[PDB]
Amino acid sequence: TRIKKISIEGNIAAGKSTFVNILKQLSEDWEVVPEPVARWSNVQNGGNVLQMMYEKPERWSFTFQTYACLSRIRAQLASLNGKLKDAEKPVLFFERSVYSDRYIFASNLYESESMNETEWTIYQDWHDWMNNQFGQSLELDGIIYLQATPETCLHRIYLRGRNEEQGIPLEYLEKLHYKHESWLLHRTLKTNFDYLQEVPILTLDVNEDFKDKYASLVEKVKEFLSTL
Amino acid sequence: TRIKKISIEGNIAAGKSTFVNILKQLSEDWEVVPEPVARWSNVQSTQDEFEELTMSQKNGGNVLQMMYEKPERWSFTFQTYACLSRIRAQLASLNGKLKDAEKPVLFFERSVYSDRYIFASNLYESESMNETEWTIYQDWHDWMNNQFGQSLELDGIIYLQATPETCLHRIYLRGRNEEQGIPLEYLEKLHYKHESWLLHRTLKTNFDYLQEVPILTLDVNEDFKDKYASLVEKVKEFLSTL
Ligand SMILES: Nc1ncnc2c1ncn2[C@@H]1O[C@H](COP(=O)(O)OP(=O)(O)O)[C@@H](O)[C@H]1O
Ligand SMILES: Nc1ncnc2c1ncn2[C@@H]1O[C@H](COP(=O)(O)OP(=O)(O)O)[C@@H](O)[C@H]1O
Ligand SMILES: Nc1nc(Cl)nc2c1ncn2[C@H]1C[C@H](O)[C@@H](CO)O1
Ligand SMILES: Nc1nc(Cl)nc2c1ncn2[C@H]1C[C@H](O)[C@@H](CO)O1
């Protein structure tokens, strides 16, 4: 629990995995808990619940959200309990968080009328329980939001070519975009987690290419980190 | 861990609650963990510290009803929750009750093992859950009783045996509306699962300590008054073997 805890956020395809695997190299002392989206595509040759979800989300959304939240808690958990353990000044970068799940993705699918009155309620009961328990270990010490405007992400979704994604509309990506602003930019979304509100947030732009601004961002961290 | 843990298994209406709620009054060292069925016919997560001052906790979905009237669609959504609320309940009673007790005993209306190996797996078996839903579910279930290891390890099982016909009847007595549609073939499918787990012991779970767990089998077919004494006597006996 000496391991500092930072979760990289921002929208679908902003540049998360990219930025963080990049920042990982800055220290023999820093590690990365990526989204286990790997699993989700071939659940164990198992089925693709992420694919499933996108196609008919009125049917599969709840089933995805709980399973998504599950796998995260579970890797985040697995990574606190080894590797780094016993190291100069350990640091752990989370591709997203249980908090992104509920209050960004989940919440949004509820508005979308894809998760109903009951599912939305079961999920939050489910999510709370799980994080009055295990998530009393994954308490965020900082958030590093990476902003990127709807239309960049829409196009980065083609740069990646994840078959289960070229169907995702702009409309979708803007909703997702609103929830990040609210929570993270303005802070105009006080959750039901008392501890969140004072926790530090460092925003970085990622709309321009890794051309002539990127390496610089790294520094916005190296210092930003040990400022506590 | 000084507290012993005893689950009460058996088909809908066999009469677990009724029985065991009577059986808890015998001793002060005995307490019972109800099965949250209430909170399944009325789904409701927790309210905001301030919201709850000016706003009630209103009536919300009855997922039990949903899981029964269109299974194909609602079972994973019922399993996930029926299992959650159960573990939460049993877990709190482990850590909140029976401190000032000599030889304490906690009874469960059903185990988390019966959720997964009877209802869920039966529902999987009559394709109301798809491979995908069934995989997910056992992933989540495996992980959870991994994350607690021994905390909820049962110390013994009381199987209450009734016939499907009896049960169907006892279903009509009790009168929960969402059960008046249940046909006989259902409780049968469910009865055989209980006989496999708890009689013939032929069923392969994922927690080995289960095979070796003592199992008391009680016939609850006959109307209550007759066999009570014998059942009460078979229980206290069984209990002083653990
Ligand atoms: N800064 C950037 N500029 C141009 N392309 C990027 C940038 N960061 C990531 N990409 C590309 O966009 C896609 C998404 O990147 P990724 O890090 O996987 O996003 P996320 O992890 O946030 O979903 C990939 O195809 C990658 O090549
Ligand atoms: N031995 C018995 N003889 C007649 N009725 C019983 C007996 N045991 C339970 N019942 C009744 O049958 C119905 C189902 O019992 P209950 O304890 O609610 O079953 P369970 O909780 O096992 O589903 C209730 O009306 C209950 O009072
Ligand atoms: N809680 C989540 N809810 C949804 Cl609907 N999707 C998620 C979630 N967490 C990660 N992803 C997925 C969506 C993108 O396709 C991919 C980008 O990282 O991750
Ligand atoms: N794990 C469970 N899966 C299903 Cl499909 N149903 C259950 C479960 N546990 C209790 N019930 C229901 C059956 C009765 O209708 C009622 C009384 O237990 O609760």
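Here chain B follows Swiss-Prot for its numbers: 19-260, in order, are the residues you see.
So how was this one determined? The header says X-ray crystallography, 2.5 Å.
Just so you know, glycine gets a Cβ as well, placed from its N, Cα and C.
Look at Swiss-Prot and you will find B:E127 tagged as active site, proton acceptor. Here B:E127 (active site, proton acceptor) comes close to B:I26, B:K34, B:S35, B:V38, B:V50, B:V51, B:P52, B:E53: these same-chain residues lie at least six apart in sequence, with C-beta atoms under 8 angstroms from its C-beta. Under DSSP, B:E127 (active site, proton acceptor) is assigned to a strand (E or B) in the three-state scheme.
The annotation ATP binding site is assigned in Swiss-Prot to B:28-36, B:188-192, B:240-242. With a cut-off of 8 Å between CB atoms and residues at least 6 apart in sequence, the same chain places B:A31 near B:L191 (ATP binding site), listed in sequence order.
The substrate binding site annotation in Swiss-Prot covers B:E53, B:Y86, B:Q97, B:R128, B:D133, B:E197. When Cβ atoms from all protein chains are considered, those within 10 Å of B:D133 (mutagenesis position) total 20, not counting its own.
Annotation of the published mutagenesis B:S74 to A in Swiss-Prot: 4.5-fold increase in Km; the original residue is retained in the structure shown. DSSP gives B:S74 (mutagenesis position) a coil state; it is part of no helix or strand. Note: B:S74 (mutagenesis position) has no non-local neighbours, i.e. no same-chain residues 6+ apart with C-beta under 8 A of its own C-beta.
Mutagenesis annotation in Swiss-Prot: B:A100 to V, described as Strongly increased catalytic efficiency towards deoxycytidine; when associated with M-104 and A-133; the structure shown retains the original residue. Secondary structure at B:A100 (mutagenesis position), taken from DSSP and collapsed to helix, strand or coil, is helix. The number of other Cβ atoms within 10 Å of the Cβ belonging to B:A100 (mutagenesis position), over all protein chains shown, comes to 23.
Mutagenesis annotation in Swiss-Prot: B:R104 to M, described as Strongly increased catalytic efficiency towards deoxycytidine; when associated with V-100 and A-133; the structure shown retains the original residue. Applying an 8 A CB threshold to same-chain residues 6+ apart, the list for B:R104 (mutagenesis position) reads B:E53, B:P54, B:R128, B:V130, B:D133.
Among the sequence features in Swiss-Prot, the mutagenesis site B:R104 to L is noted as follows: Strongly increased catalytic efficiency towards deoxythymidine; when associated with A-133.
In Swiss-Prot, a mutagenesis experiment is listed as B:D133 to A, annotated with the note Strongly increased catalytic efficiency towards deoxycytidine; when associated with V-100 and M-104. Strongly increased catalytic efficiency towards deoxythymidine; when associated with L-104.
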(request) Filter the candidate list B:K34, B:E53, B:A100 of recorded positions, keeping only entries whose CB is under 6 Å from an atom of ligand 2. (result) B:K34
(request) Measure the Cβ-based neighbour count of B:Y86 (substrate binding site), defined as the other Cβ atoms within 10 Å of its Cβ. (result) 18
(request) Between B:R188 (ATP binding site) and B:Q97 (substrate binding site), find the distance joining the two CA atoms and give it rounded to the nearest Å. (result) 24
(request) Taking only the Cα atoms, work out how far B:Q97 (substrate binding site) lies from B:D241 (ATP binding site), in Å, as a whole number. (result) 32
(request) Could you say which of the binding-site residues B:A31, B:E53, B:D241 has its Cβ with the most other Cβ atoms inside 10 Å? (result) B:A31
(request) Whole-number Å only: compute the distance from the Cα of B:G28 (ATP binding site) to the Cα of B:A100 (mutagenesis position). (result) 16
(request) Taking only the Cα atoms, work out how far B:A100 (mutagenesis position) lies from B:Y86 (substrate binding site), in Å, as a whole number. (result) 14
(message) Looking only at B:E53, B:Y86, B:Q97, B:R128, B:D133, B:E197, which the record lists for substrate, tell me the maximum pairwise CA distance in angstrom.
(response) 19
